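Enquirer: Structure provided below as structure tokens; questions to follow.
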Amino acid sequence: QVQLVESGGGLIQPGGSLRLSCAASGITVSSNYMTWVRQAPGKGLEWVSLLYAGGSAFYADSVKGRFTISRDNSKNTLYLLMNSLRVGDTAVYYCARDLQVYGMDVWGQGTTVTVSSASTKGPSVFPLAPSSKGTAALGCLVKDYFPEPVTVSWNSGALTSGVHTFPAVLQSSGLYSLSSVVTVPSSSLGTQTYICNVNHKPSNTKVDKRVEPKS
Amino acid sequence: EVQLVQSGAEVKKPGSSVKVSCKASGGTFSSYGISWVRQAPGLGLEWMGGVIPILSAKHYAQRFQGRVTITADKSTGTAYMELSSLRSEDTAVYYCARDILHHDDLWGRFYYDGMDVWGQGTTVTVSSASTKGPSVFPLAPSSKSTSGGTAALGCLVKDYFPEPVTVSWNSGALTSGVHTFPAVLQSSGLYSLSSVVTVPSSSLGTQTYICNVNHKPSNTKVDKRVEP
Amino acid sequence: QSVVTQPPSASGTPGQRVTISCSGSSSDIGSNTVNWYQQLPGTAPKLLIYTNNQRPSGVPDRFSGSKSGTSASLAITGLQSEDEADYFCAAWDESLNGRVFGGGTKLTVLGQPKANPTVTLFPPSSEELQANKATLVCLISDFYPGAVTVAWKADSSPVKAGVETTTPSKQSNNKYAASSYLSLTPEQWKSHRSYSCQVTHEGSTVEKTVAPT
Amino acid sequence: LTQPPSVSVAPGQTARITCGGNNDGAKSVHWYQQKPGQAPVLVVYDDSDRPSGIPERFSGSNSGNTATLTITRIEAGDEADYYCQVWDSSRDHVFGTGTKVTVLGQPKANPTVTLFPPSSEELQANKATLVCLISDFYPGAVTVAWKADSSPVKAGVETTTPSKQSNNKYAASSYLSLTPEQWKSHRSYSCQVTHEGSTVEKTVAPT
Amino acid sequence: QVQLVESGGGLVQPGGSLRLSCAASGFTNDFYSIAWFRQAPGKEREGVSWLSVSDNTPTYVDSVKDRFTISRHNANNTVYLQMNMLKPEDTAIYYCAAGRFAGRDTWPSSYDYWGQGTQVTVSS
Amino acid sequence: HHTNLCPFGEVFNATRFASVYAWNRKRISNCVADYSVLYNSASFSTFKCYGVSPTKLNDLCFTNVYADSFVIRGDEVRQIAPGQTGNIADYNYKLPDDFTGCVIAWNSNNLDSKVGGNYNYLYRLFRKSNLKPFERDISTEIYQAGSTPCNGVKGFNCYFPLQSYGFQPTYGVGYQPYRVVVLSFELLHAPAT
Ligand SMILES: *[C@@H]1O[C@H](CO[C@@H]2O[C@@H](C)[C@@H](O)[C@@H](O)[C@@H]2O)[C@@H](O)[C@H](O)[C@H]1NC(C)=O
């Protein structure tokens, strides 16, 4: 009793279509304010749509004309049709019953929608040279790759302590980019060679980039 | 039956503020309004304001509009009433009651239609003066307070603030014939009362009579011997 | 400046019927219901009638309300001793946006007996005079109905300066009590030959007189 | 709706989370708790009501231009994001920006900022990316502002969310995509990282 | 289908004049109404002039009563707002809106069609 | 002449208005008044006529008028129009698609709002279905959202269907009270009268 089970998420190419479901138990969808709320990866909550018990539908400005909310009384399930998707729509979509004055009490577990490209793109690796101005930090820019993940080692794994590989960004282009830095003492920048070994398995990419001080 | 217990009595100085509580009873808020009614000494009832939890609504009476606040914490299920910038005329017993709601569908309104269950009321006193212990004097018996072999002797509890003052005689051993009068409120803001007891005149030379005056606000107890 | 009006008092022989009238306007009884409350002295008011003439549980059918236009009425059949109380009518007036209570109507049941007041007058104590103060105490008890008027006299002349008198209060025996105080200087007390406390109850007056030592 | 980025309260103490806006008298306020990887849970509705089963530590209030959520006797189980939502118009809802209530399990640590200019190899490919890396900050709440010379830049900014690194501190990274002309036109670009009142700024120049 | 075309704004001195135009295109009949809303810096959209087309009846707010004049030319199906004796208070982005009714309203949401705003700046 | 003037006074100038969920209706006939003064009035912030012309109203004659009056929120005036959806248009007052008449509204913040709040005007927030045109709902039955019947028990899915408009002098126009008068004009063909 009292459950909002969602389903229908996944990856979908830009401009595509995808339909979300919200199976209800104990709560009748057709006689409740049912809404859809999405949360971008790491941002706040943005209400998207709603459906009155009387059938009136309303949508947010960021999804008007592209999204459509519906329901099925025999299956007691709330739906959300999504057309002409873009990367801005990539978020975790929730369904919840609204009580207006009494807020939104029951929420679904939430399904994830990822809108990006397909196939597999290998990254472009650029050296992040150490600055000329007691320690120095140098790294490698693993830019524009899909899908995750890439592995970055330094000098074929001979250098581990001090290496800090940062989590990747999901650019609005749908491609990923990350950076791996190793903070070394300044006195060794001239006598030691530093080479990052970036591997992207889905593209069979194996890049070894030498990082020298900027001339 | 339900019960609304309000907070204890209050004594305040003009300009200050008072906040009275009123505990509800279970799910009272469901389909029951709450009104705040005060009653000055010897005067009638005066609606001050109210609240409706189910509609999340509240209203106020013209007289108190602009110097009152009525809140309702539904988690605790209770209401509050705060009156600020108090004046001497605000001295009254402040009541809290649940109001049964009427639905006038002709005009689409929802107002209170009688308050069945009442609170016990909260006495609030406003006076510019502050605390003071009473000066207790004996009211001795003589031939002029004697009638038919019975003598009348008492104690004058003069110039105290605030209420109340309790008076007993001989540590409670004497109860019959005792008549403790309600206190008078002088123009100075202080109170004064008297307590008299009628005893056989033959007992004046055999029994000692002591009045026990207790003014807890000032933490003052006075035991006054009354002799002929 | 109030709108609703009730007669101040009302009398009724026991076992018979009484009518308490409530006068309003178009802003309250014109479109809003009117209810009735009964308050016993010292206690808290209780609901008597609530929707013009609906009775809560615990209210006998001896009480009946009625409403016609801008007026309301409360009827008490078969008067019993416990019915002697204050009766307030009230309605939700919208002009002020709030309930408005009536002025109240005190009911007196005629079965009670009249009682003359017992007056005891105490002169200023020598302990208070040694403190350079003087207070005459006049205690009035066992009088019914609870309504008396007090007057003080210096020698052979009235006086009102320094007089403090309480309102009547119902005793345990259902009679009433009141007290009056006269503050004097230790010179005003010794200068005059006597002081008198006059207690007038139901047209008749009882006077007690005291004199310095 | 405006909410503070994050609050930091000692265990057992009390938090207060503000929610500001215009005309906050008629409209009501609701509060939601979102634990990591969890759906939001309504904790306070209609300003001050607690729904059934939610501890008395939580409480709400609202008047003027500010609503407030009060969490007393804070435990580590309260570490979450808290959002306010108004009861304004029955055609749409708006949420606050959310507030992170870091329950302190270690002292305050200021972030280490490292800014890189676009590599000479990226410029020859007709691209330019400024890399701003933020690490070793606690609590895990930072905001990043970019600057051209001394003017604010908003377009082309991609910033990660704070992630828990090994030593339970947090890390983040911000990227500014630029054209080689925009990078060579101005004299310098800046990455400004704010962490609980303190501000660390790094600047690079086209040389 | 329905389209509102707007033009005529610019920079003028205090006391100058300016003529705004709103060209209605996809209307079957004359049963519609035109309004002019201006959005001052930091303010909301506020109506200043209305015109019931099928009735040719103008309505102006008190602040622009004797200074503004709204009218419609029939063939071009264009409504004009003649603004004389302009003040710095009049500096705002002006919008013209239409609705399938005969009347006027102060609420912008009550109009379903909008043209692109034109800038009116009044300073010295 | 004043044989029978139109008693728009009892409607427009009424001392108090109904709540929208319980809107009033007054039947107007017999008389003959002018609408130019109404339309040319600087007090009506809203004066929208559908299928009819407000200034050419003086030229027309009808059979009956229905004068519907109530109070709503400022930003809800746009719902009092044909083909609108929302809390008011679905659950309180619905105008038909073929509506013939005028919608008149004006700001009443000076009357229907007092310090602290005027928590008297109400509106219907919950309903199982939308209103048919000119349908009126005054029920207070506890709204049921679950499968179990409420039976007068305010439990889980069982709440009150009405809420209070709270009006204060400092609130914005979108939340300030607005009195609305809906005049419905009837049918008539070839007016030779
Ligand atoms: C609204 O009220 C105006 C005020 O006039 C007074 O009230 C009316 C009812 C008349 O009795 C008038 O003689 C009073 O002096 C009126 O002038 C106006 O006509 C009224 N208009 C409407 C539409 O009610």
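Note that the numbers count up from 1, one per residue, in the order the chain is shown.
Cβ from N, Cα, C; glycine included.
Features from Swiss-Prot:
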| type | residues | note |
| --- | --- | --- |
| VARIANT | F:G9 to D (Swiss-Prot position 339) | In strain: Omicron/BA.1, Omicron/BA.2, Omicron/BA.2.12.1, Omicron/BA.4, Omicron/BA.5, Omicron/BQ.1.1 |
| VARIANT | F:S41 to L (Swiss-Prot position 371) | In strain: Omicron/BA.1 |
| VARIANT | F:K114 to T (Swiss-Prot position 444) | In strain: Omicron/BQ.1.1 |
| VARIANT | F:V115 to P (Swiss-Prot position 445) | In strain: Omicron/XBB.1.5, Omicron/EG.5.1 |
| VARIANT | F:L122 to Q (Swiss-Prot position 452) | In strain: Omicron/BA.2.12.1 |
| MUTAGEN | F:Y123 to F (Swiss-Prot position 453) | Decreased HLA binding to NF9 epitope. Increased binding affinity to human ACE2 |
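Can you tell me where each of these features sits in the structure?
Expert: F:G9 (variant position) falls within a helix when secondary structure is assigned with DSSP.
The number of other Cβ atoms within 10 Å of the Cβ belonging to F:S41 (variant position), over all protein chains shown, comes to 14.
Neighbours of F:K114 (variant position), defined as other CB atoms within 10 A of its CB across all chains, total 19.
Under a cutoff of 8 A between CB atoms, and with a sequence separation of 6+ in the same chain, the neighbours of F:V115 (variant position) are F:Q168, F:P169.
When secondary structure is read from DSSP and collapsed to three states, F:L122 (variant position) falls in the strand class.
Taking all protein chains in view, 25 other C-beta atoms sit within 10 angstroms of the C-beta of F:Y123 (mutagenesis position).
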Enquirer: Relative to the Cα of F:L122 (variant position), which of the variant positions F:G9, F:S41, F:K114 has the closest Cα?
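Expert: Out of the listed candidates, the nearest Cα belongs to F:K114.
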Enquirer: Quick one: of the recorded positions F:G9, F:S41, F:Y123, which has its CA closest to the CA of F:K114 (variant position)?
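Expert: The smallest Cα gap between F:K114 (variant position) and any of the recorded positions is with F:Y123.
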Enquirer: For the variant positions F:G9, F:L122, which one has the sparsest Cβ surroundings, going by other Cβ atoms within 10 Å?
Expert: F:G9
Enquirer: Less than 6 Å between Cβ and the nearest atom of ligand 1 is the rule; apply it to the recorded positions F:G9, F:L122, F:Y123.
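Expert: The recorded positions passing the 6 Å Cβ test are F:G9.
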Enquirer: Give the distance between the Cα atoms of F:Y123 (mutagenesis position) and F:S41 (variant position), rounded to the nearest whole Å.
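Expert: Spelling it out, the Cα of F:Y123 (mutagenesis position) and the Cα of F:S41 (variant position) are 29 Å apart.
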Enquirer: Which of F:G9, F:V115, F:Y123 (recorded positions) reach within a Cβ distance of under 8 Å of chain B?
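Expert: Near chain B - Cβ to Cβ under 8 Å - we find F:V115.
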Enquirer: Could you tell me which of the variant positions F:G9, F:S41, F:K114, F:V115, F:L122 sit with their CB under 8 A from some CB of chain C, listed in sequence order (or 'none')?
Expert: F:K114
Enquirer: Any idea what DSSP makes of F:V115 (variant position), helix, strand or coil?
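Expert: In the DSSP reduction, F:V115 (variant position) maps to coil.
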Enquirer: At the Cα level, what's the spacing in Å between F:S41 (variant position) and F:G9 (variant position), rounded?
Expert: 15
